[PDB]
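Engineer: Questions regarding the structure given below will be posed in turn.
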Amino acid sequence: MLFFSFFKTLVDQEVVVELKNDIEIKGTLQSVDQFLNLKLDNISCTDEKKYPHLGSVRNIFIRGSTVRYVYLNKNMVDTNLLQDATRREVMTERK
Amino acid sequence: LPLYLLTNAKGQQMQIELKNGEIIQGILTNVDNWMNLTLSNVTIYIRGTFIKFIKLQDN
Amino acid sequence: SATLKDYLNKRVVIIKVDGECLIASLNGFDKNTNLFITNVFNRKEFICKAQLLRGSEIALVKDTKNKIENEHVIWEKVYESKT
Amino acid sequence: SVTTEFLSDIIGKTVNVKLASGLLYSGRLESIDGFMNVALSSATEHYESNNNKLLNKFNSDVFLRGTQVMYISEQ
Amino acid sequence: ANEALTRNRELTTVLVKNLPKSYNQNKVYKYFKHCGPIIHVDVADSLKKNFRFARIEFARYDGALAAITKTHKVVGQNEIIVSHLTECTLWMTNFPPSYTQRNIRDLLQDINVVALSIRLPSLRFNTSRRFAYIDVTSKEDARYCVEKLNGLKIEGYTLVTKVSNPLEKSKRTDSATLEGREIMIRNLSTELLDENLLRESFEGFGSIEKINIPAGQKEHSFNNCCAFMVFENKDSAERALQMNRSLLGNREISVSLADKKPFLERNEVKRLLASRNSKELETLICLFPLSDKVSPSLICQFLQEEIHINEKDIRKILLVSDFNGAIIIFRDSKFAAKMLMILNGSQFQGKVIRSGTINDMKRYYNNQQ
Amino acid sequence: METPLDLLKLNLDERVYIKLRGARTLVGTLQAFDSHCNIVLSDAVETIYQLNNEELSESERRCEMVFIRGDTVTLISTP
Amino acid sequence: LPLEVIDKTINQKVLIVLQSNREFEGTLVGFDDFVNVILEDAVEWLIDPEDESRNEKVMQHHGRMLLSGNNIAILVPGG
Amino acid sequence: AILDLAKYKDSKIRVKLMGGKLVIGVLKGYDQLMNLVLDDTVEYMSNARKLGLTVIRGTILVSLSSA
RNA sequence: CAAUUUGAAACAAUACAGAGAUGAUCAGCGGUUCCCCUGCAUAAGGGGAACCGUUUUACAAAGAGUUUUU
Ligand SMILES: [K+]
Ligand SMILES: [K+]
Ligand SMILES: [Mg+2]
Ligand SMILES: [Mg+2]
Ligand SMILES: [Mn+2]
């Protein structure tokens, strides 16, 4: 697909994942699959690291369906390639 | 291993909780590839998508 | 690919979609994240030794739903606020 | 096909599209696909009925997720 | 069977000369389909566009017989001529790797020969195959094509053009391996990697035609070296297999019949398709669907000229025709990921192609069935 | 320019407005999307509408580049 | 057979009950493989679980509607 | 399939549905996709209404047992 | 036992005879299923898709345990 390829280009970059349950986890993208499950290494929470449920966990797997946002930096993306790729995918968009 | 752990454990006493919280106990007869669950000795055919989780008994 | 191999037979922290935790050891898993774990307990009493958790209910190895007092009231309030 | 022939013969007509949440969109059906994704021009947004409080008036095309579409009917 | 199926093509193919300018494949079909079931129709303009030719390949010999009774009948105001296509087919090889059917057609246009049909081979079982059969309109024209094109140097390749006759085929320069006469000797030490020693150690098995030692093995002080040895006859290579697991000096060597390239490349693909690894898999992408007639060079030219990829960024290109696709192996996973994105939906040979992982390629194939 | 998704590719690089589950809206420059309506927005601005008792709060976030999972997206239009 | 019954209901009145407390009564025009249903001049009801008298008529539709079979729980021929 | 509905083809069954609704009625027929034809159907909501002859879509069925 | 990484180098001129291509290279033998065509909704024939049994493997070294678009 498309975003699978997008994230595979962002592997080894530091991202912040905000989840549907509102937890935000800053970490390093280590792997991704066709469902956009993410394996983040060396995670650390943002702002409210108040959840001793996490931060001590080395690497987490994230179920793609629980992600709400994945924040990135503009330095990390070729927006020409992203828009162009979308248009090419879009021709192919009735699945 | 989950699915084959259920079909090859064809006969054990198990404790299914359904998504509405509605709990169910019994002995299982057959498991589908979708994890449909046919049971008897009940507190029934259960659609797999309607399972929350299953507490098991043996090992 | 992001598989749960590296996490097999190891103690794990599970966050469920309802927003409840479980500490466990994951013996097996499928491509639908159905967690076959042993020695489960709440993040703090052991619930069972040996259970199948359904992938639909795994959030991460509040709740994920964002239902609200139907929201439409909030949207009309927002509409009239911009009017 | 009877369903796709129906979609074929409402392209361009004014319709009501109710989502699973019960939100209701009225406007001109610019486009619809096999997954019931919808684009509407001159779309109004109400909850349940056009007779209820106005939530949004849109001045360009609005896009709707086919997975959330409950019905589309002629207005 | 090399006279059987040749007598069948000759037997069931007809040439129609002098069809009206307005006659297309559909009208030719409509005119001749009463003669018998037709497998294929090609129509081509004459050199000066005043009339058209047709090649009609009939399902059965009865179709050619019925078709020939239409010779000298009138279509429009054109007196047509219908004949068995015979002694009118060329075989061509060693054209440039990126020549296509259109390119070959332009070669004959350049020496003013109308081409009715250009038939290229399937690369399913051998990715390197490169030759063509061309049916032209007269034996005179075929002899002229040979006269002008046999020996022509084009874009660095000296073309081979023959009047097609499979019975006269040449021995390939690699025929020794095809014939089972080449052994591969493995796990020699550098001390032992010496043609004289190898002739002395193996010539008892039979007359040795040639020894090839891949270069760079002594110079890089390899632990294990390999060598290839060609025997004059297959029996000699077979007996030379005795040396397997035997000692030569202080090295236990392995000796086996040399494998051929298509076998080796296909097992490499099988390894790739069955892989559950990830360092190798994350550096490759798939392109699909592709015709089984498209060779890897043709795909490489597409990557360089349209997509502007540097030649040294491409590690390897392998066909996977069982899924109508090809694998492109790049040098790292980030470039591969970006290429996956850049290539998807691009146009190749006038058709849109997709990129994806192997599973994307497989899914696309299953979904089309 | 045919399915509604295709029409949406006509809005690429233009300012868009997205209504999200959870009384939330976004505005940003549309960089990408797929058929699940997952979207990448650049120069985004999130706005969360909340109920303080009598209700009316409006908090805001800003971000350079943001992936948005399609299943939270309820509608897309222009600002 | 369920589908033979549904086929035999085309051009008759039908009551379509959803997963939620909502139903549409109308003339059945047609349906597809995924049991998406085409209804004619449909009444849309919200249904009160306790008292069928304090049910709420949500809208009177005119013309034809496509009702997605995602949510169709129960089909009652005749309404 | 896994649950043979034929044994239930002339007795009253109880069928739970995805959105919370509970339904009780006599099983008249079914298909491989577990669509059902039920007669004398009563529909309970989460409170009973009588509906008579009905067709339940197999896709929204969540549990089945004898009545 | 398998999977992975390696010792390690695949030479010999690229090509060098059509789906007329092939080494289980995409096989053979034995059996099962499904689809399509013609056909009387027969029979019988044919040509497009999976599957199971089996037949097969230079060496060494390491190392090795209907849920996801709410
Ligand atoms: K070629
Ligand atoms: K076999
Ligand atoms: Mg090597
Ligand atoms: Mg028959
Ligand atoms: Mn070579």
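Here, residue 1 is simply the first one shown, and the rest follow in order.
Recorded method for this deposit: X-ray crystallography, 2.7 Å.
A Cβ is built for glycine as well, from the same backbone N, Cα and C atoms used for every other residue.
According to Swiss-Prot:
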- F:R21 to E: Sensitive to thermal stress. Decreases binding affinity for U6 snRNA (MUTAGEN)
- F:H36 to A: Strongly reduces affinity for poly-U RNA ends (MUTAGEN)
- F:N38 to A: Strongly reduces affinity for poly-U RNA ends (MUTAGEN)
- F:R69 to A: Strongly reduces affinity for poly-U RNA ends (MUTAGEN)
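Describe the structural context of each listed feature in the structure shown, including burial, neighbouring residues and relevant distances.
Structural biologist: Around F:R21 (mutagenesis position), taking its Cβ as the centre, 18 other Cβ atoms fall within 10 Å, counting all chains.
Contacts of F:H36 (mutagenesis position) defined by a Cβ separation under 8 A and a same-chain sequence distance of 6+ are given as F:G70, F:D71, in order along the sequence.
For F:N38 (mutagenesis position), the Cβ neighbour count at a 10 Å cut-off comes to 23, with all displayed protein chains included.
The C-beta environment of F:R69 (mutagenesis position), restricted to residues of the same chain at least 6 apart in sequence and closer than 8 Å, consists of F:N38.
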Engineer: Going through the mutagenesis positions F:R21, F:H36, F:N38 in order, which have a C-beta under 8 angstroms from some C-beta of chain C?
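Structural biologist: Cβ contacts with chain C under 8 Å: F:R21.
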